[PDB]
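One structure is given below, encoded as structure tokens.
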Amino acid sequence: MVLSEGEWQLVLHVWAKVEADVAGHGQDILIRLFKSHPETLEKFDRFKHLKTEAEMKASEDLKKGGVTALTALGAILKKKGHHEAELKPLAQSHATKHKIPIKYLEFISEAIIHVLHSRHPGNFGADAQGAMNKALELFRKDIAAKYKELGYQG
């Protein structure tokens with residue numbers, strides 16, 4: 001499932017807007033994830049104490065975690081599919097230490113799409129959302145294959 005250059009440019013043009021304020025986008029995305037799928041919060045200990053959206057917005061550690069995850073994702077997207085080196089350590093840490101199933105990567109992909117659709121209607125019309133979906137599907141397919149190589153069914 002190879003993206004075209006035109007699809008990559010749609011992905012990168014909306015990501016350029018995320019990069020005006022990665023911290024604020026990360027807060028919105030993690031909060032959307034945790035509200036839509038509370039098991040992703042309650043099962044991981046780093047944030048399991050956060051009870052409300054107000055607590056989530058006030059959490060400096062949640063903000064930092066969102067910046068870390070979105071910056072890693074941006075580096076993957078900028079490789080335009082040539083992301084084998086970037087996926088290796090990420091797959092290992094997410095398949096061995098604290099196991100993050102593919103289902104949860106699907107949930108955060110939905111949260112990314114939801115927040116980009118809300119914040120960026122000027123760069124996230126239907127074609128751009130389809131391109132981002134393709135990019136996130138490729139990411140998940142390749143990390144799922146690495147999970148299996150590493151001994152984790154995902």
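Recorded method is X-ray crystallography, 1.4 Å.
Each residue, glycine too, has its Cβ placed from N, Cα and C.
Going by Swiss-Prot, these are the annotated features:
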- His94: heme b binding site (BINDING)
- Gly122 to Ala: In metmyoglobin (VARIANT)
> Within 10 Å of the Cβ of the residue listed as 'heme b binding site', how many other Cβ atoms can be counted across all chains shown?
Replying inline: 22
> For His94 (heme b binding site) and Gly122 (variant position), what Cα-Cα distance in Å is obtained after rounding to a whole number?
Replying inline: 34
